[PDB]
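Chemist: Here it is, the structure, as structure tokens.
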Amino acid sequence: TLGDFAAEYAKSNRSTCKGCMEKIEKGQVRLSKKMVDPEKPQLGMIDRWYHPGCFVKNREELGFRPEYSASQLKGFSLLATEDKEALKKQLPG
DNA sequence: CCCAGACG
DNA sequence: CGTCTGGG
Ligand SMILES: [Zn+2]
């Protein structure tokens, strides 16, 4: 049972990192685990976003397999090479 | 004022 | 789904 993760340039300035609970700026690289919001299970499965760094603090709780690296962050390939590199560094080996 | 579309 | 607001 793999977690389903995603990467992308934030679509707007109105989402909030789940790790630090700070607002993510439009345009910034952001990672998501799609899952159920505790306080809103009514919604069911939804995107929960993270600053890449904050995402990594919680790599384990989130269900990230360092064995598969970045391939499991659906949409990685769409990112600029610059960004694809920076990201790949932080991800645990 | 409006409302698509982002978010939770 | 209801809410909010960026960009008309
Ligand atoms: Zn954060």
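Since chain A takes its numbers from Swiss-Prot, the residues it shows come out as 109-201.
Header entry for method reads X-ray crystallography, 2.8 Å.
Using N, Cα and C of the backbone, Cβ positions are placed for all residues, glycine too.
For the mutagenesis experiment A:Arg122 to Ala, the note given by Swiss-Prot reads: Strongly decreased DNA-binding. The feature Zn(2+) 2 binding site is assigned by Swiss-Prot to A:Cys125, A:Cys128, A:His159, A:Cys162, with experimental evidence given as support. A:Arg138 to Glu appears in Swiss-Prot as a published mutagenesis result, with the remark: Abolished binding to DNA strand breaks.
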Chemist: Taking just the CA atoms, what is the gap between A:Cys128 (Zn(2+) 2 binding site) and A:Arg138 (mutagenesis position) in Å?
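Modeler: A:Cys128 (Zn(2+) 2 binding site) to A:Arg138 (mutagenesis position), Cα-Cα distance: 13 Å.
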Chemist: Which one is it: of the recorded positions A:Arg122, A:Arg138, A:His159, which Cβ has the fewest other Cβ atoms within 10 Å in this structure?
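Modeler: Comparing Cβ neighbours within 10 Å for the recorded positions A:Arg122, A:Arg138, A:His159, A:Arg122 has the fewest.
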Chemist: Counting only residues 6+ away in sequence within the same chain, which have a CB under 8 Å from the CB of A:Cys162 (Zn(2+) 2 binding site)?
Modeler: A:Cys125, A:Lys126, A:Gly127, A:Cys128
Chemist: Determine, for the Zn(2+) 2 site, the additional residues of the same chain whose CB lies within 8 Å of the mean position of the CB atoms of A:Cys125, A:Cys128, A:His159, A:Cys162; present them in sequence order.
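Modeler: Same chain, not in A:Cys125, A:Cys128, A:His159, A:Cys162, Cβ within 8 Å: A:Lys126, A:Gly127, A:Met129, A:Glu130, A:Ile132, A:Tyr158, A:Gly161, A:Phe163.
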Chemist: Do you know which of the binding-site residues A:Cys125, A:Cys128 has the most other C-beta atoms within 10 angstroms of its C-beta?
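Modeler: It comes out as A:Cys125.
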Chemist: Helix, strand or coil by DSSP: which one applies to A:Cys162 (Zn(2+) 2 binding site)?
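Modeler: Assignment for A:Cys162 (Zn(2+) 2 binding site) reads helix.
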Chemist: Just to verify a number: CA distance, A:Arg122 (mutagenesis position) to A:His159 (Zn(2+) 2 binding site), in angstrom, no decimals.
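Modeler: Computed Cα spacing between A:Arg122 (mutagenesis position) and A:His159 (Zn(2+) 2 binding site) is 14 Å.
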Chemist: What is the interatomic distance between the Cα atoms of A:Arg138 (mutagenesis position) and A:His159 (Zn(2+) 2 binding site), given in whole Å?
Modeler: 5
Chemist: Please go through the recorded positions A:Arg122, A:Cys125, A:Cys128, A:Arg138, A:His159, A:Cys162 one by one and keep those whose C-beta falls under 6 A from any atom of ligand 1; give the result in sequence order.
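Modeler: Those recorded positions that pass the cut-off, since their Cβ is under 6 Å from ligand 1, are A:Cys125, A:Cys128, A:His159, A:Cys162.
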